[PDB]
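A.B. asks: If you scroll down you'll find the structure; I have some questions about it.
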Amino acid sequence: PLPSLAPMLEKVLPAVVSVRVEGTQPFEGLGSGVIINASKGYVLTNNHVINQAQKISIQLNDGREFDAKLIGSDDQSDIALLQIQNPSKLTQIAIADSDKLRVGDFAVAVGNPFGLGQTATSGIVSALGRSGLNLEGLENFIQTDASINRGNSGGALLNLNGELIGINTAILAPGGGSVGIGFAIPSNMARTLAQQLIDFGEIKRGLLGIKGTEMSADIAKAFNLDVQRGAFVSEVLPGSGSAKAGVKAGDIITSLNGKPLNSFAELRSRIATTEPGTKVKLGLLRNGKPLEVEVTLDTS
Amino acid sequence: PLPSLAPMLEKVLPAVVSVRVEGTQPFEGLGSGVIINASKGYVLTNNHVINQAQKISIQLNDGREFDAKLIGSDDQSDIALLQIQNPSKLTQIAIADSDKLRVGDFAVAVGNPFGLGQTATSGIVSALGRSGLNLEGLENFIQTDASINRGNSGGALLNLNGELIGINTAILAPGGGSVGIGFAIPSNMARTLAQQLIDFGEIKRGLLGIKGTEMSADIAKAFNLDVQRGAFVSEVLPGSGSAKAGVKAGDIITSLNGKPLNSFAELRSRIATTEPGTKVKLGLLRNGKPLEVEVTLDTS
Amino acid sequence: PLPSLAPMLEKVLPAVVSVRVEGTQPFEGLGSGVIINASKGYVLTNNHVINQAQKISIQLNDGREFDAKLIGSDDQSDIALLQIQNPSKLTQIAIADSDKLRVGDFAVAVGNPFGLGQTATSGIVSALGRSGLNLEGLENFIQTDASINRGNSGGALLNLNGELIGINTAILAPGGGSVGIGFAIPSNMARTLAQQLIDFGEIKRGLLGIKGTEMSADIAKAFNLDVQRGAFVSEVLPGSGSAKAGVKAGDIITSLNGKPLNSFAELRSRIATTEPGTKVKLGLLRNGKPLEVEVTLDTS
């Protein structure tokens, strides 16, 4: 009868694992992970967690320990995929559409802070599409005020249905501890990158064939436009998908697949996460007139 | 169907702005503000955000940038009022009655910590009428556990209806980051001070004409009284509104306009923030007997 | 109409007090407490709050001050019991069954951080049965993300009904400030220890007569077992209750009174907090076969 997160945490907590690492001088590292495929034993984590690893072990919240092998990783986005050796009676997580997230939505962080064991912390979605934090090469972070500390890395950011909305990755902390400014790689980005690693053992980096800057209020005022966020195209590379689709220098990319862009940095991370050959719909503004253009991504 | 703060934040987030400051060797400061009047472009902020500013710019959550001029400020309470130069299509905030607040009420803190952009954080109202923190000259702070960090100053403390309950001002933090002890100037105090600055370009400090100390459990025990918080009057200045009203040395001021006082410091801050000439009702206690006295405020 | 914690905190906050201590060069210390018996003026707190006290005073949230005397304390579990001298019109707390708690349940911390005055902070139950933190001799901590800081210790951890679920005791903080990793002694442990101090002025430490290590996934794999958390028995002391009940070396204690054990350390703290002479039911596993064994506790 009393409101609680316990009925949904009960079912979902076994999917979030502790990731123990050993490697090169000898060292012992600790982070978290999320079981994305119970049958194959596929675990999502951060690349900075398994980076110098020679031996990787996974621990379930029931005490069961398993060995794990690195399937693949991406240095730029900070996502690594592991495979549990001889998986058995595993629980997997359901993945939500992180593009349907909004500031104010409730979030639960599940990880292993300070190697204490499985810890759940609660908060809200503080911000979305966060970039220019110079944490990662590719950033499109969910920001949350759920307490996220060292050892929370690779862990789950969940909604109130216990579905994955993101992979806890970094924090802003003056003194090494949580102040309520935490960052998660969104679920759609982690899911897509995970698929590339299950299919090829490596990521396939997509590119538009565009060169540009951040759209500003200053460009918008100069051309009497009602949008001030997005990508300002300065150059369209010849022979690229963008040239073939009819993208022109001076265009303002406003949307990607119908969803508005809050920055060029968001566009850059969303396109590099997408596989070459994939077709995307670009929302454009040419001399103050709207256009929709379908672009086939090239390889980087 | 899932509970969320997103439906109310969607409407109210455009009203909370980022305040960028440049001044003197040159410096670049960052804080927050709240649009209190969309038509006139009136932005509430903290005085310490604006203190040494030569250039003030406001940024909306849609990316629009505006110039701003200082209308007026109060050093003692830490409130400043700005006016956006050439305001257009602005959203203003609804202001709630902060005197109707209670410990355990839900609060949403909105601002720009570490210059990240608009960030929303969640908590409860932890305490009310907080004084003697030696932060400000006049204090009557709302205490919240919503994550408040450097850059949140002048930002919004909202209720679940998205109404302003306070202006985020200070924090208690051993290591420069949030530990869940944040302070906000209450909306009633901020609203009144803002009116004085729109009307006169300066504040009008009111006074009772009373000299006193804090009421204690010790005074209460000595005189067999059942109240231990409020103001113990030691002197009534002749010719003052308190003298004329019949306030007498030895009286114990228990209430202000029917609302109980938790301290003399609260009385001091509430009276100073009230305009001279205003009539106030004083809940009093002489020789253990209750009295109500109407006092016309003088100037300080 | 708006959802809030205020309706339930209104009735319950008076039960949580501020504990002021004076001792030896003279010092002034500050912590919190909980009124467990309004008639007798029994206040539960932390031993570490009262440790060097020569004078103890209690302050209610209405401003009333009382003197207090130490009834008894336990160094190992960090529980102390005080008695208010000449109690009058006191509010007591209702105590909940902490064994019925689950990760995700909502919690409210009520204490006196940095000596500010009563403060309420909100969060969830992050983890349960936390041991091996080398904070206390006996640990079976509730972990919460409710902001707990210096001054909160000895204070209340409450559920949404305003019932005591634990006594805020310690935190994990890299820089001395809350990062959302707080620990409480569970209410069942605190209630039992408090009863022993009201009844005997001292605690009564129970023992099984067992020597063991932590059960691991390694032991479990070696003996083809489906449990990896508990106590691995290496030695049964002759003449002990365990010897008399047929506990043998090599047994794996899985449960205590039908409740699964997450560690040997949990078993240790639950047994030492139970009074000698009490009969306990031990969920056991010998040669991979389940057994229930009833053991009479000895004295330590």
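Chain B residue numbers are taken from Swiss-Prot; in order, the displayed residues are 38-61, 86-361.
Including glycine, each Cβ sits where the backbone N, Cα and C put it.
From Swiss-Prot, here are the annotated features:
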- B:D139: active site, charge relay system (ACT_SITE)
- B:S214: active site, charge relay system (ACT_SITE)
- B:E59, B:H109, B:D139, B:212-214, B:230-234, B:269-273: substrate binding site (BINDING)
- B:258-349: domain 'PDZ 1' (DOMAIN)
- B:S187 to A: Loss of peptidase activity (MUTAGEN)
- B:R191 to A: Reduces the peptidase activity (MUTAGEN)
- B:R329 to A: Reduces the peptidase activity (MUTAGEN)
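Tell me about the surroundings of these features in the structure.
C.D. replies: Taking all protein chains in view, 26 other C-beta atoms sit within 10 angstroms of the C-beta of B:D139 (active site, charge relay system).
Within the same chain, residues at least six positions away from B:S214 (active site, charge relay system) with a Cβ under 8 Å of its Cβ are B:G92, B:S93, B:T106, B:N107, B:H109, B:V110, B:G172, B:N229, B:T230, B:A231.
The domain 'PDZ 1' (B:258-349): residue composition by secondary structure is 24 helix, 27 strand, 41 coil, according to DSSP.
Non-local contacts of B:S187 (mutagenesis position) by the CB criterion (under 8 A, 6+ apart in sequence, same chain) comprise B:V164, B:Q204, B:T205, B:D206, B:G241, B:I242.
In sequence order, B:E200, B:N201, B:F202, B:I203, B:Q204, B:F244 constitute the residues six or more apart from B:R191 (mutagenesis position) in its chain with CB-CB distances below 8 Å.
Sequence-distant neighbours of B:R329 (mutagenesis position) (same chain, 6+ residues apart, CB-CB distance under 8 A): B:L199.
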A.B. asks: Using Cβ atoms only, which of the recorded positions B:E59, B:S214, B:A234, B:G270, B:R329 are under 8 Å from chain C?
C.D. replies: B:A234
A.B. asks: If you skip the near sequence neighbours and keep only those at least six away, which residues in the chain come within under 8 angstroms of B:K272 (substrate binding site), Cβ to Cβ?
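C.D. replies: Expected: B:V294, B:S295, B:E296, B:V297, B:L298.
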A.B. asks: Inside 10 Å of the Cβ of B:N213 (substrate binding site), count up the other Cβ atoms and send me the figure.
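C.D. replies: There are 29 such Cβ atoms around B:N213 (substrate binding site).
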A.B. asks: Can you give me the Cα-Cα distance between B:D139 (active site, charge relay system) and B:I232 (substrate binding site) in Å, rounded to a whole number?
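C.D. replies: Taking the Cα atoms only, B:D139 (active site, charge relay system) lies 14 Å from B:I232 (substrate binding site).
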A.B. asks: Using a Cβ cut-off under 8 Å and a sequence separation of 6 or more, which residues in the same chain sit near B:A234 (substrate binding site)?
C.D. replies: B:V240, B:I242
A.B. asks: For the recorded positions B:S214, B:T230, B:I232, which ones lie near chain A, with a CB less than 8 A from one of its CB atoms?
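C.D. replies: Among the recorded positions B:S214, B:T230, B:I232, not one has a Cβ sitting under 8 Å from a Cβ of chain A.
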A.B. asks: When a 10 Å sphere is centred on the Cβ of B:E59 (substrate binding site), how many other Cβ atoms does it contain?
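C.D. replies: By my count, 14.
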A.B. asks: Provide the number of Cβ atoms within 10 Å of the Cβ of B:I232 (substrate binding site), excluding the reference atom itself.
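C.D. replies: Step by step: centre on the Cβ of B:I232 (substrate binding site), count other Cβ atoms within 10 Å, giving 22.
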